[PDB]
Amino acid sequence: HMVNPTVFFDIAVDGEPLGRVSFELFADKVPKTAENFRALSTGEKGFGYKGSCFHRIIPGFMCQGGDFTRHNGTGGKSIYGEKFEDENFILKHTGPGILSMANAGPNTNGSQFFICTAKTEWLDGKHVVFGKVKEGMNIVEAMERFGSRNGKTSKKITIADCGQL
Ligand SMILES: CC(C)[C@@H]1NC(=O)C(C)(C)/C=C/c2ccc3ccc(nc3c2)[C@@H](C)OC(=O)[C@@H]2CCCN(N2)C(=O)[C@H](C)NC1=O
């Protein structure tokens, strides 16, 4: 029987450790999308999230990260190539803690993702939901205090380490 994978991020604020966020990846519903995020979290293909930052944090909305090639929301790449398709839209943006793919149009998933800090139901059917925060929502809430209305962060919020549990 297959078990959904768990990954973790160790978060830092201007280099100072803050805490750990862990995620369940819904490989039972979106295996291709879950596998991309899993592999980028372990770095096992030779690239991935370690060291990257959350470039946009809007309190009461979401935290966005995963751009390890341009560091500002314009880049990133998947383990399948620069982009891959929307796998399905079975899962919805139901509340805080949902983990979903960022994109720039249909079938443009890369490595960027966001963590909801509110219900974002208007994104249902256009961003692929593929996981949820398991432990550490308190750490996501602490990250949120470094965001702003326009999303610029007041301190640099990084993934100091990440991997699979
Ligand atoms: C994946 C990456 C390559 C894409 N980048 C772009 O398309 C380019 C590079 C053109 C920048 C877009 C951009 C910039 C600032 C900004 C500022 C504020 C907003 N949206 C913003 C969107 C605000 C309304 O919505 C968000 O914050 C949403 C939330 C869900 C994740 N999410 N953001 C995306 O998936 C956006 C839609 N896509 C990208 O970030």
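Just so you know, the numbers here start at 1 and follow the chain as drawn.
Header lists the method as X-ray crystallography, 1.5 Å.
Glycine residues also receive a Cβ, built from the backbone N, Cα and C atoms like all the rest.
Residues or ranges marked as domain 'PPIase cyclophilin-type' in Swiss-Prot: 8-164.
Sequence-distant neighbours of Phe61 (mutagenesis position) (same chain, six or more apart, CB under 8 Å from its CB) are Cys116, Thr117, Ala118, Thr120, listed in sequence order. Experimental mutagenesis is annotated in Swiss-Prot for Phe61 to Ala (Swiss-Prot position 60), with the remark: Loss of ability to stimulate MAPK/ERK phosphorylation.
The mutagenesis experiment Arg70 to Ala (Swiss-Prot position 69) is recorded by Swiss-Prot, whose note states: No effect on peptidyl-prolyl cis-trans isomerase activity. Reduced interaction with BSG/CD147 and ability to induce leukocyte chemotaxis. The Cβ neighbour count for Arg70 (mutagenesis position), using a 10 Å radius over every protein chain in view, is 10.
All protein chains included, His71 (mutagenesis position) registers 13 other Cβ atoms within 10 Å of its own Cβ. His71 to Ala (Swiss-Prot position 70) appears in Swiss-Prot as a mutagenesis experiment; the accompanying note says: No effect on peptidyl-prolyl cis-trans isomerase activity. Reduced interaction with BSG/CD147 and ability to induce leukocyte chemotaxis.
What Swiss-Prot says about the mutagenesis result for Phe114 to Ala (Swiss-Prot position 113) is this: Reduced ability to stimulate MAPK/ERK phosphorylation. Long-range neighbours of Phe114 (mutagenesis position) (same chain, six or more residues apart, CB within less than 8 Å of its CB): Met62, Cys63, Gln64, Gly65, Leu99, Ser100, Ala102, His127.
Under mutagenesis, Swiss-Prot gives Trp122 to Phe (Swiss-Prot position 121) with this note: 75-fold decrease of sensitivity to CsA. Remark: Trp122 (mutagenesis position) has no non-local neighbours by Cβ distance under 8 Å and separation of at least 6 in sequence. Secondary structure from DSSP puts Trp122 (mutagenesis position) in a helix.
Quoted from Swiss-Prot, the note on the mutagenesis of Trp122 to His (Swiss-Prot position 121) is: No effect on peptidyl-prolyl cis-trans isomerase activity.
Less than 8 angstroms from the CB of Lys126 (mutagenesis position) sit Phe89, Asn103, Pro106, each of them six or more residues away in the same chain. Among the mutagenesis results in Swiss-Prot, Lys126 to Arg (Swiss-Prot position 125) has the note: Loss of acetylation and interaction with TARDBP. The residue drawn here is the original one.
As a published mutagenesis entry, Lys126 to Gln (Swiss-Prot position 125) appears in Swiss-Prot alongside the note: Acetylation-mimetic mutant; no effect on its interaction with TARDBP.
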- Task: Enumerate in sequence order the mutagenesis positions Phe61, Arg70, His71, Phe114, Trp122, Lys126 whose Cβ-atom distance to ligand 1 is under 6 angstroms.
- Result: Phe114
